Amino acid sequence: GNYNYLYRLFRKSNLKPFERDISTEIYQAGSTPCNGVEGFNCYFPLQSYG
Amino acid sequence: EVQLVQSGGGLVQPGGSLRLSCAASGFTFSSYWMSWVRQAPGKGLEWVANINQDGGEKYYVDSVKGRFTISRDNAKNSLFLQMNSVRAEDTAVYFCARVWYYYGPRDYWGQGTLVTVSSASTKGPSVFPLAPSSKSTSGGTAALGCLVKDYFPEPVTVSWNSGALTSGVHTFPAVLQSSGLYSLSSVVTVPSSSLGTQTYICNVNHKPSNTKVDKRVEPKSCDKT
Amino acid sequence: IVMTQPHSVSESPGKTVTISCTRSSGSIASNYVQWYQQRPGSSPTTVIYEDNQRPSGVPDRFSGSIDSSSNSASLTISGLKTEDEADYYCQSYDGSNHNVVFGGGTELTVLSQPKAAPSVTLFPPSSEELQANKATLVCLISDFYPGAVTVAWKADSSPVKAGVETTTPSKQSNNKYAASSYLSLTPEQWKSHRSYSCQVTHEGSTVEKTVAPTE
Amino acid sequence: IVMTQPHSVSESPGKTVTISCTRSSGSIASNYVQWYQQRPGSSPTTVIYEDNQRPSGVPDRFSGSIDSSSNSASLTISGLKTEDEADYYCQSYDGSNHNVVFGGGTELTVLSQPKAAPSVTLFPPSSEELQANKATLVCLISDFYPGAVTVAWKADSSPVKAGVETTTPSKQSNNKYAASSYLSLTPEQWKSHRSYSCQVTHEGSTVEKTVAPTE
């Protein structure tokens, strides 16, 4: 499992042409903000490949 | 029908150890789980430990892991809980309740035993008159009370004029001080009839250590009233 | 894992009030979500179990349900009356380490009293404690229904707060409370300030009068 | 015929706040509407005339519209900064008897000083002015941002308000005021009241201070 390379699986905003986003804010899947506890409808924005 | 009673509380200094006991009468003490529940004064409920039927499997939470030893006895149908290396945050009301089944709620609870961890000294309280110098005589009604401070136990029954006053008593609960002391308050409004005629003397009462005084009220006689 | 639950919420007697026990990091369909009820100065008791069955000895008012759309539970308390004034809790076997997590604890009150205007009787210190190394302060805001107070302490120069000893009010049959905050300041440094006030912005009445060291 | 206009208005640097000018009789779309600006200590000047248009020199931030709903007008003054804090007036030819009617004025200001409670400082009379019967009452207060001074007077037994008169405040160094009060006294009736208190409810404390008449 290659841990150095990652990618963004899901995001709440559509990235415009030639626009990057290095922020790792926890995405909220339409619920109360979980303050980043990775529980109810809140997951990490990035995802590791292999 | 089921009766659950416990006793053996008290209060000591941190570092020692205590032990509680809960009996059982009204059900088979062989096929029911047991679990202790504590409740700190002012805080909500929590979980302490859970023991197996015979007493083999034991599970505790991380905050009380190791310092607590729960062990039941099916011979006399009793439950014990000895917790060594006590500390300040262990102050709570420990309940002993029977569990219907593991993946379910508790059926019957206990009665409650106030177990606090504080032992500094045995100091008698002191009464301080709440003198209404000028802020309670210009406009409106009037009131005056007494403050109880520096008392280790709390068998305080605040009276006035050695029990002569009947109405107007407003007793307030105790508040923990910084190290080990407490502080409770009291007050009573005067119906503009005993400002300077009849002196309302607040009479505190403390049973353990020879504390019974009647501080004469002096509403700063240097002022108007 | 933490069972999120509001601190206090109520309504006028006669409506239907619900309480939420949303979990933190556990599936709602893992185990059963139960509710308890504790009276002031006694032991708690079970009011519901399995989120769908009612124990024998409970009127037909408490009705539990399950809302999987947000991973939370509810309790439809129909016909809110005076006997419902208690502290409810929650329970759910949520954890892979064999640990039960209880709820926060809602202090359900009886919102029958429409409005109560508070009154403040400022009391200056005395001469018994001011002798060598003691000093106190009394404000005594009383006769108010909403227990949420907004007592503030500042001697016109700095928000002095380290050393405040407030007293919780006492429940009475007239739906009235009485708050008394005792600000324990520094005895030997009384000359640092010349005025100590009690500014409480509670809804209904507010005062900002101060005291004097020597009159 | 009279031209209505708000007395005072204050806000912070930011969005625009229009000034209204509602008529009493006739139509607002029958004649033009002009807006003058009078700087304190100088002569007035014309800012906007024929609100549908605007002259040169004045920036385009000052805009205005016409409201024919209830015969009123609006002056949307945009860009609130320190160089625009002044007075404004309303004017519109309505009198058919060759009469030019004007407005009432406004007190559009800004917000730059923080909120502070004004101190209560009462000044008792002296002996040099008290030769036979002559004295004054000075309750000058300071450290207050709003200019709407609201004070009271009471000789410890009655809210005496006979001959009530206040002192006009002046602009201090760091944008402050010195609004005082001058209540009428009793030259030959000093023995009627042996105490004099000065109450103030100018968005702050209400503590009163008493003095002695002649000592």
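Residue numbering for chain A follows Swiss-Prot, covering 447-496 in order.
Heads up, header says this was done by electron microscopy, 4.5 Å.
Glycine is no exception: its Cβ is also placed from the backbone N, Cα and C atoms.
Less than 8 angstroms from the CB of A:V483 (mutagenesis position) sits no same-chain residue that is six or more residues away. Swiss-Prot documents A:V483 to A as a published mutagenesis change and attaches the note Increased resistance to neutralizing antibodies.
Among the mutagenesis experiments that Swiss-Prot reports, A:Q493 to Y is described with the note: Reduced host ACE2-binding affinity in vitro. A:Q493 (mutagenesis position) counts 11 other C-beta atoms within 10 Å of its own C-beta, drawing on all protein chains shown.
What Swiss-Prot notes for the natural variant A:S477 to N is this: In strain: 20A.EU2, Iota/B.1.526, Omicron/BA.1, Omicron/BA.2, Omicron/BA.2.12.1, Omicron/BA.2.75, Omicron/BA.4, Omicron/BA.5, Omicron/BQ.1.1, Omicron/XBB.1.5, Omicron/EG.5.1. The 10 Å shell around the Cβ of A:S477 (variant position) contains 15 further Cβ atoms across the protein chains shown.
According to Swiss-Prot, the natural variant A:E484 to Q carries this note: In strain: Kappa/B.1.617.1. A:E484 (variant position) has a Cβ environment of 11 other Cβ atoms inside 10 Å.
Quoted from Swiss-Prot, the note attached to the natural variant A:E484 to K states: In strain: Beta/B.1.351, Eta/B.1.525, Theta/P.3, Iota/B.1.526, B.1.1.318, Gamma/P.1, Zeta/P.2 and Mu/B.1.621; May enhance affinity to human ACE2 receptor. In the three-state DSSP classification, A:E484 (variant position) falls within coil.
Among the natural variants that Swiss-Prot reports, A:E484 to A is described with the note: In strain: Omicron/BA.1, Omicron/BA.2, Omicron/BA.2.12.1, Omicron/BA.2.75, Omicron/BA.4, Omicron/BA.5, Omicron/BQ.1.1, Omicron/XBB.1.5, Omicron/EG.5.1.
Listed in Swiss-Prot as a natural variant, A:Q493 to R is described as follows: In strain: Omicron/BA.1, Omicron/BA.2, Omicron/BA.2.12.1.
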- [ ] For A:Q493 (mutagenesis position) and A:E484 (variant position), determine the Cα separation and express it in whole Å.
- [x] 13
- [ ] Could you measure between A:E484 (variant position) and A:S477 (variant position) for me? Cα positions, answer in whole angstrom.
- [x] 12
Open item on the list: My list of recorded positions is A:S477, A:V483, A:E484, A:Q493; which of them have a Cβ under 8 Å from any chain D Cβ, in sequence order?
Closed with: none
- [ ] From the recorded positions A:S477, A:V483, A:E484, A:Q493, keep only those with a C-beta under 8 angstroms from any C-beta in chain C, and list them in sequence order.
- [x] A:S477, A:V483, A:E484
Open item on the list: Which secondary structure state does DSSP assign to A:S477 (variant position), in the simple three-class scheme?
Closed with: coil
